[PDB]
Amino acid sequence: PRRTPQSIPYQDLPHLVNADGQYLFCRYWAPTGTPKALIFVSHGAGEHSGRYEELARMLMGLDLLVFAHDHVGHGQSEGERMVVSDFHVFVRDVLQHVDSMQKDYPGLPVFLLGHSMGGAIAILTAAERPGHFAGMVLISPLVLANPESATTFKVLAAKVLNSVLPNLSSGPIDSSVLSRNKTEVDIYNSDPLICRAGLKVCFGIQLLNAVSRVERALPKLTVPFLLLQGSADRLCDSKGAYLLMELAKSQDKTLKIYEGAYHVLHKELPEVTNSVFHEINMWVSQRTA
Ligand SMILES: O=C(c1ccc2nc(-c3cnccc3C3CCCC3)oc2c1)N1CCN(c2nc3nc(Cl)ccc3o2)CC1
């Protein structure tokens, strides 16, 4: 039997098989009552859907049916770690899962929530289906990379794009520069499902493709969205959040800036994280009433 990269049979776990024949590990949090709407949670690079437990339980408490999967190459899903043939695979697979859930639970509005790379995935997913999603919640979405990191990486990208160098990698990200909450940093560094090795250059190239596709997608994006962004984000430059507010055509767009906060806003200092949860609660509540 087919097993996760951690050797657990998929027959023992919630799962979906994608269009490439790869098993994706899935998670669901459903309310006891009749659901008001569906919401897919889209995680970021190197992490996995289990990192969203608290946010998902909050959303389920609003009577939404929350669902997620680990993207290919991540967590408990199949695929070479941190490899993707093309960035659109992630979007395709979100749409498969959304479509499957809307068959099982028809008539319900569907929301997206995405953080970091998962926010770029959410933007591209909404852009592919104009008018179909009720709303999107974006926590520090990948819109523009940190300009310094992007320039340095595009050097390594020059090597890989012009030569055959399948194993070249960037240096690892310093997990401390992504949340001021030292306890959350230590938890991140302790999670065996997180890939904290340096990014394979081929994967960073797909992240560059994500940035390029997001830019082209903005002037067509019409979905309602809430955008939460820290002013001291060393990974997803806050300039991208301002560009998203400016260039999206959405009639319902809201930006909240967290002054001095780092990248992982839902795992930041307690004052920030409590506000993040409250603001998402209010925003989704107002749009599922
Ligand atoms: O989605 C992402 C993400 C988004 C954009 C990225 N860009 C690169 C990158 C890396 N090396 C060279 C070049 C590049 C770019 C390639 C194009 C130009 C630059 O890596 C990225 C990862 N992330 C961040 C790490 N995560 C995380 N969660 C966490 N939680 C806690 Cl508590 C503490 C720390 C945490 O770190 C999960 C969510």
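Numbers in chain A track Swiss-Prot; the residues on display, in order, are 7-295.
Going by what the header records, the deposited coordinates were determined by X-ray crystallography, 1.5 Å.
The backbone N, Cα and C atoms fix where each Cβ goes, and this holds for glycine too.
Listed features, source Swiss-Prot:
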- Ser122: active site, nucleophile (ACT_SITE)
- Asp239: active site, charge relay system (ACT_SITE)
- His269: active site, charge relay system (ACT_SITE)
- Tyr194 to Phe: Does not affect ability to hydrolyze 1- or 2-monoacylglycerol (MUTAGEN)
- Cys201 to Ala: Does not affect ability to hydrolyze 1- or 2-monoacylglycerol (MUTAGEN)
- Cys208 to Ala: Does not affect ability to hydrolyze 1- or 2-monoacylglycerol (MUTAGEN)
- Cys242 to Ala: Reduced 1-monoacylglycerol lipase activity (MUTAGEN)
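If you take the C-beta of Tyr194 (mutagenesis position) and look for same-chain residues 6 or more apart in sequence within under 8 angstroms, you find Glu53, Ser181, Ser185, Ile200, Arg202, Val270, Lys273.
Contact annotation for recorded positions (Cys201, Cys208, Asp239) versus ligand 1: none, no CB falling under 6 Å from a ligand atom. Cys208 (mutagenesis position) and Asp239 (active site, charge relay system) are 24 Å apart (CA-CA, integer value). Checking the recorded positions (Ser122, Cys201, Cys208, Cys242) against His269 (active site, charge relay system) with a 10 Å Cα-Cα cut-off leaves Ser122, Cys242. Rounded to a whole value, the Cα-Cα separation of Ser122 (active site, nucleophile) and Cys242 (mutagenesis position) is 7 Å. Put simply, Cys208 (mutagenesis position) is 15 Å from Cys201 (mutagenesis position) when counted between their Cα atoms. The two recorded residues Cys242 (mutagenesis position) and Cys208 (mutagenesis position) have their Cα atoms spaced 19 Å from each other. Other Cβ atoms within 10 Å of the Cβ of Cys208 (mutagenesis position) number 19 in total over all chains.
Here the mutagenesis positions are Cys201, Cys242, and the one ringed by the most other CB atoms within 10 angstroms is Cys242.
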